[PDB]
Protein chains: 2
Amino acid sequence: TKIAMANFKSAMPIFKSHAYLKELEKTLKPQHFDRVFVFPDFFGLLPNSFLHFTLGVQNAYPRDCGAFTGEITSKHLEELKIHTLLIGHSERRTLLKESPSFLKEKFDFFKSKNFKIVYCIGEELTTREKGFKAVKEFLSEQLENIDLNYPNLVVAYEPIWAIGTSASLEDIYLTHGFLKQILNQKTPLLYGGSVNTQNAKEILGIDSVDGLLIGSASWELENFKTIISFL
Amino acid sequence: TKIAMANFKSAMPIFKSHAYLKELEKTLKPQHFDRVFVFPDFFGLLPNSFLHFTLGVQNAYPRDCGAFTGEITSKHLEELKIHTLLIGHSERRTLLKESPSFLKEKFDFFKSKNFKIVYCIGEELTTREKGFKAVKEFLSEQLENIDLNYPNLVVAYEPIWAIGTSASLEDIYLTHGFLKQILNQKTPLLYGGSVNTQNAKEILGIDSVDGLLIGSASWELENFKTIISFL
Ligand SMILES: O=C(CCC1CCCCC1)N(CCO)C[C@H](O)[C@H](O)[C@H](O)[C@H](O)CO
């Protein structure tokens, strides 16, 4: 089976998120544990007692604990038994200005904690429009920031122009084909960006697509359930 | 002189924070409601049903909800019935790179929702080195960034060089004295930066000090309760 990950972003009400988790846990079985992932916000999550899917957080500060006002640190996550994290999502790079150095600080830190890391990359439409060389250069430069051989690494390719809008199959086939040349053959490579119940199955048909990172469409349990069925 | 606020930052275990809030509620009375403040991290807080102290958050993104990976938004706080927030704390300005325009965005957004705002300001040691005229000009520019007449505003003067180590009574008397010359007369002006059970009473003795923003020293409930008796 392939991968399916839900990114709640900051769109799910606290109560709705909590029920979502409990329901999902009842609908899924043990074999979905390492196939399905859910990333709710700090309020929407719950202690990690789930055995049918993987619980992760959308962000964290790269320190055990301390004077980091407004931030969540690793000891807290350890207390919640969460050990999966998103890093470099486009929204944080742009709206919250997380530079490459900061993202590298996070990767190195959480890697040292043996976390499963879903590292996000993606180019702007302008880069896409400059040609193949421009996209290859941009993406390969983003991957230089991390350790591509860390076995608990997952790379999520989300073209920025497709987040919250969807990349064409031709686009996904060629881009992922290139990425597969740069990444460890064991690293799962997910496609993200406007994935929905309508285009999921097709996206999943590309051999260089090991899974999906679903934002908007996953905020409805049933939609996610349906996507899971295509895995 | 009458207000005490606790900033848990990212230093308190989840279970401890929860127990802290419940115990504080049992200890204090209704008279402490608008005099005592507690700001736990996102995990350490609980639904706001507290009547003996005010519950607040250390940060939030200026939107009702949406595609903001890693952020907590307005609607989330409404569910928890939280309408008190910290903005501009030094740790976020530097470590998280929150610019003045970003802080202003947060201020204007939560202003519209009648949130009680605790706007933090404080100069670097380098600035203090130059001279009082240097700090006065630096502080002015920081205050230049918001609406000083906002009825639910609270300003917290916190010398960056005194965070996590305390400013002399002399520098507090002078710097607050200056701040009282541009701030609205009714705006509570707090002092923060290495406030502890040992210097609490004296700081509070200064007329231009309306309260304290307590960090590391508040992590131990008994320390917080002691400082409360000085109000
Ligand atoms: O093809 C593209 C973008 C491709 C790039 C290629 C490089 C030059 C700029 C253009 N889009 C972008 C639109 O976001 C169209 C969508 O792939 C289709 O509209 C979608 O697959 C279909 O409607 C599903 O039923």
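Numbering, chain B: per Swiss-Prot, residues 2-166, 169-234 in sequence.
We read in the header that X-ray crystallography, 2.3 Å was used to get this structure.
Just so it is clear, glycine is given a Cβ too, placed from its N, Cα and C backbone atoms.
Annotation comment: Swiss-Prot describes B:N8, B:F9, B:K10, B:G165, B:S197, B:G218, B:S219 as substrate binding site, evidence class experimental evidence. Cβ neighbours of B:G218 (substrate binding site) (same chain, under 8 Å, six or more residues apart in sequence): B:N8, B:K10, B:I164, B:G165, B:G195, B:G196, B:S197, B:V198. Under DSSP, B:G218 (substrate binding site) is assigned to coil, being neither helix nor strand in the three-state scheme.
Other Cβ atoms within 10 Å of the Cβ of B:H90 (active site, electrophile) number 32 in total over all chains. Look at Swiss-Prot and you will find B:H90 tagged as active site, electrophile, backed by sequence analysis.
Its Cβ taken as reference, B:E159 (active site, proton acceptor) is surrounded by 26 other Cβ atoms within 10 Å in the chains shown. Taken from Swiss-Prot, the feature active site, proton acceptor applies to B:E159, supported by sequence analysis.
Swiss-Prot lists B:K183 to S among its mutagenesis entries, and the accompanying note reads: The affinity and the catalytic efficiency are comparable to the wild-type. Cβ environment of B:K183 (mutagenesis position): B:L192, B:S211 lie under 8 Å away, each six or more residues apart in the same chain.
Classification of B:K183 (mutagenesis position) by DSSP places it in coil, neither helical nor stranded. The annotation that Swiss-Prot gives for the mutagenesis experiment B:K183 to A reads: 3-fold decrease of the affinity and slight decrease of the catalytic efficiency.
Listed in sequence order, B:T2, B:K3, B:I4, B:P191, B:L192, B:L193 are the same-chain residues six or more apart from B:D213 (mutagenesis position) with CB atoms under 8 A from its CB. One entry in Swiss-Prot concerns the mutagenesis experiment B:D213 to A. Its note says: The affinity and the catalytic efficiency are comparable to the wild-type.
Among the sequence features in Swiss-Prot, the mutagenesis site B:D213 to Q is noted as follows: The affinity and the catalytic efficiency are comparable to the wild-type.
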Practice prompt. Between B:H90 (active site, electrophile) and B:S219 (substrate binding site), find the distance joining the two CA atoms and give it rounded to the nearest Å.
Written response: 14
Item to complete: Calculate the distance in Å between the alpha carbons (Cα) of B:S219 (substrate binding site) and B:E159 (active site, proton acceptor), and round it to a whole number.
Response: 14
Discussion item. Taking only same-chain residues 6+ apart in sequence, whose CB is under 8 Å from that of B:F9 (substrate binding site), what do you get?
Written reply: B:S18, B:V39, B:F40, B:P41, B:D42, B:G45, B:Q59, B:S221, B:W222
Worksheet item: Of all the binding-site residues here, B:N8, B:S197, B:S219, which one's CB has the most other CB atoms within 10 A?
Response: B:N8
Worksheet item: For the deposited coordinates, which leave 2 residues unmodelled after B:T166 and before B:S169, what is the C-alpha to C-alpha distance in angstrom?
Response: 7
Worksheet, complete the sentence: Taking B:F9, B:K183, B:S197, B:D213 as the recorded positions, those within reach of chain A by Cβ under 8 Å are none
Response to the item:
B:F9 (substrate binding site), DSSP three-state class -> coil
Response to the item:
Taking every pair from B:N8, B:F9, B:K10, B:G165, B:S197, B:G218, B:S219, which the record gives as binding substrate, the longest CA to CA distance in angstrom is 14
